[PDB]
Amino acid sequence: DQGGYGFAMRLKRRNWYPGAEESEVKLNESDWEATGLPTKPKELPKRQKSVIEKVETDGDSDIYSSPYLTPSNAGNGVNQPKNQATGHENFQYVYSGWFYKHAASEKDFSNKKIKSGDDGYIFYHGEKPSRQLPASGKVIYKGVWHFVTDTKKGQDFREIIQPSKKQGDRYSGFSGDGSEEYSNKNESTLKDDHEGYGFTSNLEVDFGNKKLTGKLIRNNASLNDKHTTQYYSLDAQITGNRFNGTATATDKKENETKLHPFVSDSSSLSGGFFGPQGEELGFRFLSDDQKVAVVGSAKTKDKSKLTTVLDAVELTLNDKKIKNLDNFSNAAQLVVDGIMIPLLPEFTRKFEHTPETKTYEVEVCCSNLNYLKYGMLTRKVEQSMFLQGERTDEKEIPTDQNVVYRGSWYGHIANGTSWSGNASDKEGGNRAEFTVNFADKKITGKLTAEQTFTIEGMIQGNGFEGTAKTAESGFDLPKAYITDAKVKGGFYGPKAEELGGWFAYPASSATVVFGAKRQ
Amino acid sequence: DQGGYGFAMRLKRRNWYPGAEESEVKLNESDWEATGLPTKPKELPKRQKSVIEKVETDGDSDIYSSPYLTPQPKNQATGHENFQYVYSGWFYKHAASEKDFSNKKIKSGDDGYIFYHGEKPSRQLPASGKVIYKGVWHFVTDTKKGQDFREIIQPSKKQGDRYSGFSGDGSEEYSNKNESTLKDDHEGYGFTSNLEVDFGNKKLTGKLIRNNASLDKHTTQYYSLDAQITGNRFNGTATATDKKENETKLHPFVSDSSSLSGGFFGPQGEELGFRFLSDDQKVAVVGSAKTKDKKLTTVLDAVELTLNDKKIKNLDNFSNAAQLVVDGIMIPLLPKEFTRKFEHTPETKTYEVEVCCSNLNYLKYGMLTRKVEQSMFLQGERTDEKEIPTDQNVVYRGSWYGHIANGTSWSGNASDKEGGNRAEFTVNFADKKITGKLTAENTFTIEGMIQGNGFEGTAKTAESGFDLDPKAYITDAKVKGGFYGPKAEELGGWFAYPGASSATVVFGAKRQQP
Ligand code: NA
């Protein structure tokens, strides 16, 4: 999809003012809200929490939330419910769940509006979207899932929520409702075929084939023979640290009458992997009939060769240091300080951006690159270089023994006075060239200002590493000297049409990002 | 009717909670509320005012009322605006909505009352002639879902549907009440009344109209009225002038009423108040009217004779001998067996009353005590002067209550027996002459002239002293009285002395027959 740390969807409340009544309020893709990056995934997402904090109540002011979440800033009663897939409960990077208030009714006759029922959100959010994943093998992920429905006059979902308060009619059915009383979430022990407590998810992720399948079920209250009910299966393709696909409603029958909301397929399943090697994931979807939205989370068993799916780095000038950036496997979306900066609105480019550090100044290259972006980033005053690209699958690395790549680079170097040079297509300005022997796992090339650097390295999988050096001789602006500069890079896009890398040093310094295109 | 100083009727608000909705709330005779005696007729009636004071608001706490009432529209019949005894009108609040969702009650709209009240209900009226009364009238309707009265009230706020149509509504915008001058054929401003009272024939007729805003005849008539006068009261019907024929009826005045009732107030009934409820229970009306701004007959006697100070006060009465009105409260004299005795506490602590007699129907008299004060009382409904019989020899027999003393006091209740208090009278109507005797122990002698339905003369202990079981010498004591009931079957009088022996006496006798 379009990437992000998380998504939230608000409960609906239907207007029943007589004469001005909405017979229905459907859910919409436009209803999804970004959560932003959480400092602590176990806490509620801050933007949406603030909204609910301001929601008026009249008798019970508490915020109720999923049992494994941090009550934080909020209270409860008659409470020890559980919602967990057994053996898969120790989430560290990703949380999904719900939170809500018993909101006061809106009783605004003078605006012909009457609304009543809970107000709240379902959501998932995560930190540390993954830059590496297992290289191969099928891996079981389990966790939880949550839902919120549309509202329609006369509608009920009595199979999942006892409809004494018009759940599904006046306000959304949702998995946190006080009348969701048919799961085993309050029971003290499990039946031998339960996957856990409440609504749980089970996914099989095939890292070898870049795809996944799964099942979303309810673990049923024991009030012979089977004690779970399946509402969806899932199917998705993995691209980098993201996945996209479909959800299939398990019981839609034909003839109905359909006492639950899970009756339509979804063509908008999307999620992503989080953690050092994608050991946790978050996902969401919206049903095609706009009657239900789902979010969820899953993880490998509570306590392997890896492949790198992306590079995203920031090189800070002042201290020549190199930090990893978050990225959602999208070279054209620059993620810094938890905000997303697009990189496409003519070689290179330049612009500034302010969200909602004051503003970000970015110079990005290049116009002919599609899986790789690099340039200059400045906060306001801080200055850095950056590079980010989507690695080519190691199994797609071409075998060709002679391959030339051409492009440019941004440079900042000094043994005394400093030299800085942007990237360019012309003329004697920064230019880069590389010859790669894939068969040999060998790579070499040169960067020239017009004087030059010379790079050499070997090829490990879908990335390379080596060293860069001035002529020394020396450089320009009066001379700078570089020797044994630590060089890191990778190949980007299908069959490695693109490649790029960077180096920092380490009385001469140096920080360089470069990217080249295949001929 | 059943008499009173005034009546009020509250606006209705209809429950429109979905699923627990009232489709309609009709008016009912039982909805009428007594107002009590006002100290100042220009002020709002106190009981109902207190109710409205407690009505909850949320944004506008004011009480709005008819412009001539004591807190630039006008509501008045020109030349007939200076009311002193009787006021009718309305008052209300922009009441907050009731929004009780868990008990399934939603109500919205104005809350308030229409009312009339008066002081000094009349004991005399003009003896004859037709007299024009004009004034104002007011209405409140039922509520019914989907109902509007757009001819009278612009229905932007569901007037007639969620809360009663009423003449004080802010959207009553079709009368001339806000205009600065009058058309040639307007009777005045807003909704006005015009009555012709025929005191000669004891009846009245009238018309209730709206004076229309000018933006072709300028008034619209909604009712005519017809009533019979009995004493200081009147009862009859209202006839809806436009009912239902070729029209779908854009106003609430579509049904007749068989419950028009009202009464006269002031020294000679120069003002009146009235009310009615439509037979279809869709609309209640109250109103008031007066003779133009600036010989009598007496229709009732109602007096209190205070012992301690031998003084005699007029009581209010609504032309009903069996309803004793003291201190603004109504005390019935027949239990819904000669003489009677009982006590009564309203809502002075309690009233103790001894009343006579069981055979009298237009005349009641006896003892009244407050708690401690003690008085005698007499009240009766005079016979029409034109019904005074011409018979030259007529005997009346009965009793009397007596309290007298030149030294020690003598008190004697009334009775049928035996040597106890007894009264006898012979009346020569042809001669306009009356005489009779009261005896305790076998004594007062009374001569008097008849005038209309009343008499006036003297009572003397004669010669000399009386008993005191010490001689009490009362002579030339003024005696006043009347003939009560149709054709003067019952008669009554009283006397106070002086105008070392005192005396206060009420008596009543009944007519005999060959
Ligand atoms: Na986000």
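Along the chain as shown, the residues are counted starting at 1.
Every residue gets a Cβ built from N, Cα and C, even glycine.
Here Swiss-Prot describes B:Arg150 to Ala (Swiss-Prot position 219) as a published mutagenesis experiment; the accompanying note says: Wild-type binding to human transferrin. Under a cutoff of 8 A between CB atoms, and with a sequence separation of 6+ in the same chain, the neighbours of B:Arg150 (mutagenesis position) are B:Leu250.
Under its mutagenesis annotations, Swiss-Prot gives B:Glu172 to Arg (Swiss-Prot position 241) the following note: Dramatically reduced binding to human transferrin. Neighbour count (other Cβ atoms within 10 Å of the Cβ, all protein chains): 20 for B:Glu172 (mutagenesis position). Reduced to three states, the DSSP call for B:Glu172 (mutagenesis position) is coil.
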Would you mind pulling the DSSP three-state label for B:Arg150 (mutagenesis position)?
coil
